[PDB]
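Engineer: My structure is below; once you've seen it, I'll send some questions.
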Amino acid sequence: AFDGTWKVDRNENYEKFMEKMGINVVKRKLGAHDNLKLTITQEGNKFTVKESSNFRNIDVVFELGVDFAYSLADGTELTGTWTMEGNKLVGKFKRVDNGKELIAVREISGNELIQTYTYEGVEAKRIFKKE
Ligand SMILES: CCCCCCCCCCCCCC(=O)O
């Protein structure tokens, strides 16, 4: 499953995606080399994601199908839910400032974790390798 420690390996169109979100040139360069690592653990229907990066270290806890709030490193607030679809986790979120939709998907491909995002017509991916 998703269980395990994952470390980012490569990105696809991440800087353009961050530009759309409103992130400055400098912060995009730092964002793209954030050394993000995720430690995922499950307990029933609830997941615990320990996010660790050059920017911060925090725990994210969520129950499938129940909305929760999550903030980006820069303070941008989102609210949404994750649900299990087939073998994938599909996340439906909204920016609380502008009300715009942001979708995220987590899926396993071989031994890699692929995280895809879409926002205002732009797609980006972050691919992680298992530790
Ligand atoms: C510099 C800003 C990068 C923005 C990337 C989009 C973040 C959306 C991901 C949603 C994650 C929710 C918490 C989780 O399940 O780990």
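We number chain A the same way Swiss-Prot does; the residues here are 2-132, in that order.
If you're wondering, the header gives X-ray crystallography, 1.5 Å.
Keep in mind that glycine also has a Cβ here, set from the backbone N, Cα and C atoms.
These came from Swiss-Prot, pasted as-is:
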MUTAGEN   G45 to V  Small reduction in stability, impaired ligand binding
MUTAGEN   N55 to V  No reduction in stability
MUTAGEN   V61 to N  Reduced thermodynamic stability
MUTAGEN   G66 to V  Large reduction in stability
MUTAGEN   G76 to V  Reduced stability
MUTAGEN   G81 to V  Large reduction in stability
BINDING   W83, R107  tetradecanoate binding site
BINDING   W83, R107  hexadecanoate binding site
MUTAGEN   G87 to V  No reduction in stability, impaired ligand binding
MUTAGEN   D98 to V  Reduced stability
MUTAGEN   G100 to V  Large reduction in stability
MUTAGEN   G111 to V  Small reduction in stability, impaired ligand binding
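So that I understand the layout, could you describe where these features sit and how close they are to other parts?
Structural biologist: DSSP assigns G45 (mutagenesis position) to coil in the three-state reduction, outside any helix or strand.
Under the DSSP three-state reduction, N55 (mutagenesis position) is assigned to coil, being neither helix nor strand. Listed in sequence order, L31, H34, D35, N36 are the same-chain residues at least 6 apart in sequence whose CB falls under 8 Å from the CB of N55 (mutagenesis position).
Of all Cβ atoms in the protein chains displayed, 14 besides its own lie within 10 Å of the Cβ of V61 (mutagenesis position).
Around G66 (mutagenesis position), the same-chain residues six or more apart in sequence whose CB sits under 8 Å from its CB are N46, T82, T84, listed in sequence order.
The number of other Cβ atoms within 10 Å of the Cβ belonging to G76 (mutagenesis position), over all protein chains shown, comes to 6. Under the three-state DSSP scheme, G76 (mutagenesis position) falls in the coil class.
Around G81 (mutagenesis position), the C-beta neighbours below 8 angstroms that are at least 6 residues distant in the chain are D68, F69, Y71, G92, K93, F94, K95, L103.
The Cβ of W83 (tetradecanoate binding site) has 22 other Cβ atoms within 10 Å, all protein chains considered. DSSP gives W83 (tetradecanoate binding site) a strand state.
Residue environment of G87 (mutagenesis position) contains 7 other Cβ atoms, counted within 10 Å of its Cβ in all protein chains.
Remark: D98 (mutagenesis position) has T77, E78 as non-local neighbours, by Cβ distance under 8 Å and separation of at least 6 in sequence.
There are 7 other CB atoms within 10 A of the CB of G100 (mutagenesis position), with all protein chains counted. According to its DSSP assignment, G100 (mutagenesis position) is coil.
Listed in sequence order, the same-chain residues six or more apart from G111 (mutagenesis position) with CB atoms under 8 A from its CB number zero; the list is none.
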Engineer: Any of the mutagenesis positions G45, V61, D98 with a C-beta atom under 6 A from ligand 1? Give them in order, or none.
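Structural biologist: Near ligand 1, sequence order: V61.
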Engineer: Of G45, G76, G100, which is closest to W83 (tetradecanoate binding site) if I measure between C-alpha atoms? They're all mutagenesis positions.
Structural biologist: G45
Engineer: Given the recorded positions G45, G76, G100, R107, which one's Cα is the least distant from that of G87 (mutagenesis position)?
Structural biologist: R107
